Amino acid sequence: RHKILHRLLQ
Amino acid sequence: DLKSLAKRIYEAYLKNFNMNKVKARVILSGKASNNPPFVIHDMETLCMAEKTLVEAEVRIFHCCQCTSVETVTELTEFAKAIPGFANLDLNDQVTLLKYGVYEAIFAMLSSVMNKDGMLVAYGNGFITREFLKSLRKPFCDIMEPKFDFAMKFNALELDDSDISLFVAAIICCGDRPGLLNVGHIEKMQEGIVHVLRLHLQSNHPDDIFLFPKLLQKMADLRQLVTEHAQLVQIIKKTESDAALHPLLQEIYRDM
Amino acid sequence: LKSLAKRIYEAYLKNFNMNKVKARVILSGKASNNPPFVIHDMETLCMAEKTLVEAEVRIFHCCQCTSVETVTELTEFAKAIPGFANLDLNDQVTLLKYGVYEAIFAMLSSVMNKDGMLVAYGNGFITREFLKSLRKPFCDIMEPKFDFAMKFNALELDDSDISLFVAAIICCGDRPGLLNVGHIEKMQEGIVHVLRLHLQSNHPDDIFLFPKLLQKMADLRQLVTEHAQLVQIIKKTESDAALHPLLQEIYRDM
Ligand SMILES: CC[C@@H](Oc1cccc(CN(CCCOc2ccc(OC)cc2)c2nc3ccccc3o2)c1)C(=O)O
Ligand SMILES: CC[C@@H](Oc1cccc(CN(CCCOc2ccc(OC)cc2)c2nc3ccccc3o2)c1)C(=O)O
């Protein structure tokens, strides 16, 4: 899942 | 190859973390090159620095959180500069950093600590280790353990060029749960750790067995985090008044 | 300089958490209060996981811990061997890279008996049978070190002997990549001279002990090589079982 980490690593 | 890797990692570390050991050492046990750092001892000294640069306990718990969130952001950027990290499965990039960040934070947190207290508010504040001990339970148990670890770690006398390489090694760590292509990370770590050794030997000829001493602390950091993780759930459930920035609440869920 | 033995012995007692005396007492020793927790079934392993901090991988990971501690204790032990400080930095590193796992497997014998080995600072005892039991190839980690241990424990060495041996293992001029080879061979001669003189005065009964012992430094070389390969293969076979980066580095190019 991890909505925010996904966001910071794109 | 490894010529760049060390230096590329170091550049990444200088680019993304505004507080570094050199900046922090100057400010600590320095004179007043312009202004020395505002000291926070009594609760009077805390408040008189809450409009200057920003219950009493919960103001601290919230302020800690804020810099953790900034640092996780700096760490996600730092990570994307580690050669090969970008190319990993995004899912893995995320797993590595979830478990990674608070180990990386407590290592780097050592750089602003000395035996008597720690730098806060980007080097403008200095909050005394004694005042933090002073706090009502369980807020007193937050920093002290990180101090204990710091004094041992600062004892190694590392420079930012060393710390950068170590934090990379901490992040790229294929024994985190839930990784898919474990292999591509283990190779990534081998390279980072080889360089870490070679670097320590040429840069600390005085202490040739620094590399082994350092790496046995990767274990102590895991412990320190776990112990932190428990104490955070307890503060989250002790005070309904002091909850957790959703990023931190997300790195913590199931750890 | 008849104290060289004693200085090395002091260094050996100062740096290593477990030694033969501590281990012999705990093994076949009365419950001074409580005897050491036995690990047979997979239930008995788990029962001791959170007690003092998959199934096969828990073992592979746990082993790693004490290896890592011991490398560090060994780098300190090494800096107490007279003349070691003065060696070329580069050589100090080469001697210890090849040295440590030999010194580990020698000292690992001191916690072993025919039935199992002491772990977790003397509080655990994990049965040789349970370790055989493990899924291939994890069963082939410990058994060979047991085989070696039984033969080595047979020599009946005391810690004062073992200290001198481990020093002799470390200061070893036939490691690959040594520069000042000569100044090490001198350093070994001194340590090994003392080792023999010590064995003659301490074990007058067994006057073939010094030669018997020496031919074990060879078996240890083998045992390590065989270990080193088996570990790389488990690291690369199982995505589930990683290797502490220190160990992965002491193994790199060996
Ligand atoms: C929610 C619980 C929280 O715990 C901790 C525990 C330890 C460290 C942190 C993050 N941190 C502490 C500064 C905040 O401390 C004050 C104190 C007083 C103050 O006065 C206004 C302002 C700030 C920090 N500093 C750093 C400097 C360099 C590198 C990394 C650093 O990490 C948070 C967490 O888990 O995130
Ligand atoms: C990954 C491969 C790994 O192989 C080995 C192989 C043999 C020995 C070791 C190191 N060793 C740990 C054995 C117990 O390890 C546990 C600990 C707890 C436990 O409970 C779950 C089970 C096993 C040990 N060295 C000692 C030196 C002196 C005295 C005692 C010692 O003991 C590692 C390596 O290369 O590091």
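The numbers used for chain C are those of Swiss-Prot, and the residues that appear cover 203-255, 267-467, in sequence.
The backbone N, Cα and C atoms fix where each Cβ goes, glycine too.
According to Swiss-Prot, the protein carries these features:
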BINDING   C:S280, C:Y314, C:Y464  indeglitazar binding site
MUTAGEN   C:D304 to A  Reduced heterodimerization with RXRA. Reduced DNA binding
MUTAGEN   C:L370 to R  Abolishes heterodimerization with RXRA. No DNA binding
MUTAGEN   C:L391 to R  Abolishes heterodimerization with RXRA. No DNA binding
MUTAGEN   C:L422 to R  No effect on heterodimerization with RXRA nor on DNA binding and transactivation activity
MUTAGEN   C:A431 to T  No effect on heterodimerization with RXRA nor on DNA binding
MUTAGEN   C:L433 to R  Abolishes heterodimerization with RXRA, DNA binding and transactivation activity
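Annotated features, which come from Swiss-Prot, shown on the structure.
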{"residue": "C:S280", "record": "indeglitazar binding site", "CB count, 10 Å": "17"}
{"residue": "C:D304", "record": "mutagenesis position", "CB count, 10 Å": "22"}
{"residue": "C:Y314", "record": "indeglitazar binding site", "CB count, 10 Å": "27"}
{"residue": "C:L370", "record": "mutagenesis position", "CB count, 10 Å": "22"}
{"residue": "C:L391", "record": "mutagenesis position", "CB count, 10 Å": "20"}
{"residue": "C:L422", "record": "mutagenesis position", "CB count, 10 Å": "19"}
{"residue": "C:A431", "record": "mutagenesis position", "CB count, 10 Å": "9"}
{"residue": "C:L433", "record": "mutagenesis position", "CB count, 10 Å": "20"}
{"residue": "C:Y464", "record": "indeglitazar binding site", "CB count, 10 Å": "19"}
Could you name the residues, excluding C:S280, C:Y314, C:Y464, of the same chain that surround the indeglitazar site, i.e. Cβ within 8 Å of the Cβ centre of those residues, in sequence order?
C:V284, C:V313, C:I317, C:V437, C:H440, C:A441, C:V444, C:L460, C:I463
Measuring Cα to Cα, tell me the gap between C:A431 (mutagenesis position) and C:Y314 (indeglitazar binding site) in whole angstrom.
13
Assuming the binding residues for indeglitazar are exactly those in the record, C:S280, C:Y314, C:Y464, what is the maximum CA-CA distance in angstrom, rounded?
12
Taking C:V255 and C:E267 as the modelled residues on either side of 11 missing ones, report their Cα-Cα distance in Å, whole number only.
18
Listed binding-site residues C:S280, C:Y314, C:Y464, filtered to Cα within 10 Å of C:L433 (mutagenesis position):
C:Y314
For C:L422 (mutagenesis position), what is the secondary structure by DSSP, using just helix, strand and coil?
helix
In angstrom units, rounded to an integer, how far apart are the Cα atoms of C:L422 (mutagenesis position) and C:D304 (mutagenesis position)?
30
In whole Å, note down how far the CA of C:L391 (mutagenesis position) lies from the CA of C:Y464 (indeglitazar binding site).
17
Inter-residue Cα distance where the pair is C:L370 (mutagenesis position) and C:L391 (mutagenesis position), in Å:
30
What does DSSP call C:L433 (mutagenesis position) in the simple three-state scheme?
helix
